[PDB]
Amino acid sequence: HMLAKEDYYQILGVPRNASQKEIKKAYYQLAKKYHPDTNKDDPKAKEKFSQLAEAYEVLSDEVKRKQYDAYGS
């Protein structure tokens with residue numbers, strides 16, 4: 001009954017070959033989905049919105065993204 005082990009790639013909606021530039025767009029478009037303007041009927045969306053910045057942080061740098069993939073499954 002545990003949670004699945006997904007990667008930042010999915011949290012941002014970007015491929016495994018995506019670029020630091022393409023991630024910026026996917027990160028922004030996603031944020032608009034979990035924005036506080038749509039939290040009117042989704043008080044949990046705020047928690048998900050944070051996950052975007054968390055994953056985008058690592059995917060924001062090739063080194064961080066690659067390093068994270070090294071310890072991936």
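Just so you know, the numbers here start at 1 and follow the chain as drawn.
Recorded method is solution NMR.
Placement of Cβ uses the backbone N, Cα and C atoms for every residue, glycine included.
Residues annotated as domain 'J' in Swiss-Prot: 7-72.
Cβ neighbours of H35 (mutagenesis position) (same chain, under 8 Å, six or more residues apart in sequence): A45, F49. According to its DSSP assignment, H35 (mutagenesis position) is coil. Swiss-Prot documents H35 to Q (Swiss-Prot position 121) as a published mutagenesis change and attaches the note Loss of modulation of apoptosis.
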